Amino acid sequence: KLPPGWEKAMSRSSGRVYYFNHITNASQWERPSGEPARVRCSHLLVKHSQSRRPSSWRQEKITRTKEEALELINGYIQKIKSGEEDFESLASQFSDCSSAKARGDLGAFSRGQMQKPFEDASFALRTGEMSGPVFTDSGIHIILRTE
Ligand SMILES: OCc1cccc2c1OCC2
Ligand SMILES: OCc1cccc2c1OCC2
């Protein structure tokens, strides 16, 4: 019926159908369009107090709650989707990963190298697509598949 991981849902506020991906946490109104050895992705990471390493180049001691980190991620996604901000600009300013210095770019990678939820979301994205919030032991990620 639909590409890997997609399902139909109904908007609670408007009653219109939309589509949700349970691997990437992406959601969109339009029906999703019609696997490679490697993908290339960028990401924006927001760490929280239960992150494997609660520290980053932005903050020596990361104290925000996981719920707070999700609110921040959700707000970045809103501004990317509206065009008020670019993904690369937000990643450079606010990602708790040191890849922030490369506008979030991680380069190319294969299966078995990244943390599993990150890997699964990366490979389920189509080229150019963005994930919703993706949870790993590092924190919460927004993932952009660039190749
Ligand atoms: O693009 C990859 C990259 C650039 C800069 C810093 C880091 C990176 O990955 C781990 C930390
Ligand atoms: O390339 C992946 C990577 C991992 C860790 C650190 C750095 C990296 O790239 C620039 C600095």
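Residue numbering for chain A follows Swiss-Prot; the residues present correspond to positions 6-39, 51-163, in that order.
Placed from the backbone N, Cα and C atoms, the Cβ positions cover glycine too.
According to Swiss-Prot, the features are:
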MUTAGEN   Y23 to A  Reduced affinity for KIF20B
DOMAIN    52-163  domain 'PpiC'
MUTAGEN   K63 to A  Loss of peptidyl-prolyl cis/trans isomerase activity. No effect on the interaction with IRAK3/IRAK-M. Abolishes IL33-mediated increase of IRAK3/IRAK-M protein levels
MUTAGEN   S71 to D or E  Loss of peptidyl-prolyl cis/trans isomerase activity, nuclear localization and cellular function
MUTAGEN   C113 to A  Loss of peptidyl-prolyl cis/trans isomerase activity; decrease in DNA repair of double-strand breaks by homologous recombination slightly less efficient than that observed with wild-type protein. No effect on RBBP8/CtIP
* Once the chains shown are all counted, how many other Cβ atoms turn up within 10 Å of the Cβ of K63 (mutagenesis position)? -> 24
* Modelling gap (11 residues), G39/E51 Cα distance, angstrom -> 14
* To do: Compare the C-alpha of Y23 (mutagenesis position) with the C-alpha of each of the mutagenesis positions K63, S71, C113, and give the closest one.
  => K63
* Separation of alpha carbons, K63 (mutagenesis position) and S71 (mutagenesis position) (Å) -> 8
* Which residue counts does DSSP give the domain 'PpiC' (52-163) for helix, strand and coil? -> 39 helix, 24 strand, 49 coil
* **Tertiary neighbours of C113 (mutagenesis position) (same chain, Cβ under 8 Å, six or more apart)** => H59, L60, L61, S72, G120, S154
* Asked: How many other Cβ atoms sit within 10 Å of the Cβ of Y23 (mutagenesis position)?
  -> 14
* Going by DSSP, is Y23 (mutagenesis position) part of a helix, a strand, or coil? -> strand
